[PDB]
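Trainee: Encoded as structure tokens, here's the structure I'll be asking about.
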There are 2 protein chains.
Amino acid sequence: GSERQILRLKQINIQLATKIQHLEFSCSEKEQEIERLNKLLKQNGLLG
Amino acid sequence: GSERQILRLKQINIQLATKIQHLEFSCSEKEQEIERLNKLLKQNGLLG
């Protein structure tokens, strides 16, 4: 009944919240990778 | 009673499922930028 429907909604909820946490962490790591590449470009005279 | 959780979880999960799509796009855009910077650095002798 409703108890089981609730449990399943909570499992889906945690799966979605975990994927969000992963994608926020992956986006942050990629912005750090972009900073590091841009700094290398700057140093080699490729960013003005 | 307990059943009021059903709507709350359903609605949260719709919001989270949408946010995952927006974060997937943000992550993909950052990956394309990293590929672009890697190629620039390679063309310029700087990626090994």
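Numbering starts at 1 and runs along the chain as displayed.
Per deposition record, X-ray crystallography, 1.5 Å.
Note: Cβ is positioned from N, Cα and C throughout, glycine not excepted.
Here's the feature list from Swiss-Prot:
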{"type": "MUTAGEN", "residues": "A:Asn13 to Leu (Swiss-Prot position 231)", "note": "No effect on channel activation kinetics"}
Trainee: Which number gives the other C-beta atoms within 10 angstroms of the C-beta of A:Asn13 (mutagenesis position), all protein chains shown included?
Mentor: 16
Trainee: Does DSSP put A:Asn13 (mutagenesis position) in a helix, in a strand, or in coil?
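Mentor: Assignment for A:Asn13 (mutagenesis position) reads helix.
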